[PDB]
Amino acid sequence: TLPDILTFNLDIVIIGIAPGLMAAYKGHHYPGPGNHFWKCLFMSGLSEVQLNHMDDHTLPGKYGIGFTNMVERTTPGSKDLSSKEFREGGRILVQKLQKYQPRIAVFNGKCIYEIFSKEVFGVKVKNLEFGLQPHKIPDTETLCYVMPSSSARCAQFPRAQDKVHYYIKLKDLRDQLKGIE
Amino acid sequence: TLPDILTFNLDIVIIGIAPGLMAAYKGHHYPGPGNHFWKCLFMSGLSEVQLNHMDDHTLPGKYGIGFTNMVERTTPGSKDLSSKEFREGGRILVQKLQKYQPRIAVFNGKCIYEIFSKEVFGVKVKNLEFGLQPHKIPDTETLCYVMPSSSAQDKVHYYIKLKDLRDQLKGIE
DNA sequence: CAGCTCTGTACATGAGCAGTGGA
DNA sequence: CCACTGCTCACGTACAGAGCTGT
């Protein structure tokens, strides 16, 4: 439906909630703007150039970053996904993760890790803070990290700059992980 | 792409630019809920009860109205449309109207009728104003009427007038 | 008056657009 | 041709609000 953009030996995999309608129409990841993703990617220095969506399949392999979603199926969204839907998708997400074994699995949007901790970990997770989360992806060495959804809808972070901290921090975490290798 | 709803013997056909992404996904016409099109319909008394998009199929039946777009293919917005595609599209639009022959063909927006005019008719209009345009659809008796783009109460008037117009046309017999 | 599960609500910037009216 | 008023949606997320348990 909207194909993942995942390969092996990836530093970073970015996990999106469900693909939006624009995303489906263009068949490319995070093509909004206002989807803060691509701006943050540049600003954080994860990318040294400005990259629209169309550059998405050039990110594994040059940059180490892959795309996938927690729910494959198109939705407006995100308020319209069944609770069942999510936890059903948690299942298949994991399988990919353990198949592909990226260093860090970044969850885009808070709502998805909340459910993942429930369903995968069985942990309810009081007062979920962004960033590095203690539990490793089962049977892998992949670390989970949480970000605010890079969607303009998210009024508690207005601008891409507001979100950029998390992108930097992530890049930092990657860098460290590289050092212990 | 999003199918039209056209029947023969139609009082009113609503013509839009081209179906938006949501419109496609939901598979109904003017889902909104920030198109105003359904409220405006009701307030005017073209509908007796607040309808929603899920009722679009009933409309040529129960309510005498149908729907089409100038361009058929779904678009995010108007940027993505090309001049040639409006020209191709607007070409197709006449043919449907020629076939179906509704009383009044209603254009949603000023934008779109301006296009249709200068391609279909060959006049370009200086100072377009809403309401009934002097010209009829080629080889039909079908009239053209322009409506603000439905995308609330402040424009209800145009609907009300449209219903009134509809009534006169029937009314003559 | 704290302690959690559950259900829905106004929230902030900004791109995009329709319509008027400009320099 | 842009520059303006004003008003949607945008891959959500932080709240106060209602219902119960308990030292």
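Here chain A follows Swiss-Prot, giving residues 123-303 in order.
Cβ atoms are placed via backbone N, Cα and C, with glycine included.
Record note (Swiss-Prot) on the mutagenesis of A:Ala145 to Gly: Increased DNA glycosylase activity on G/T mispairs. For A:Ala145 (mutagenesis position), the same-chain residues that are 6 or more apart in sequence and have a Cβ closer than 8 Å to its Cβ are A:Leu124, A:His151, A:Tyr152, A:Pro153, A:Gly154, A:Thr196.
Looking at Swiss-Prot, the entry for mutagenesis of A:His151 to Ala or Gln says: Increased DNA glycosylase activity on G/T mispairs.
Around A:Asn191 (mutagenesis position), the C-beta neighbours below 8 angstroms that are at least 6 residues distant in the chain are A:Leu124, A:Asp126, A:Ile137, A:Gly138, A:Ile139, A:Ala140, A:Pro141. Annotation of the mutagenesis experiment A:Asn191 to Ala in Swiss-Prot: Reduced DNA glycosylase activity on G/T and G/U mispairs.
For the mutagenesis experiment A:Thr197 to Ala, the note given by Swiss-Prot reads: Reduced DNA glycosylase activity on G/T mispairs. DSSP classifies A:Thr197 (mutagenesis position) as coil under the three-state reduction. In this view, A:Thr197 (mutagenesis position) is surrounded by 17 other Cβ atoms within 10 Å of its Cβ, with every protein chain counted.
Residue density at A:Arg281 (mutagenesis position): 11 other Cβ atoms are found within 10 A of its Cβ, drawing on all protein chains shown. Secondary structure from DSSP puts A:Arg281 (mutagenesis position) in coil. For the mutagenesis result A:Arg281 to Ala, the note given in Swiss-Prot is Restores the DNA-binding ability of the sumoylated form.
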Just the number: how many Å between the Cα atoms of A:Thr197 (mutagenesis position) and A:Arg281 (mutagenesis position)? 23
Among all the protein chains here, how many other CB atoms are within 10 A of the CB of A:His151 (mutagenesis position)? 26
Local backbone state of A:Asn191 (mutagenesis position), from DSSP in three classes: strand
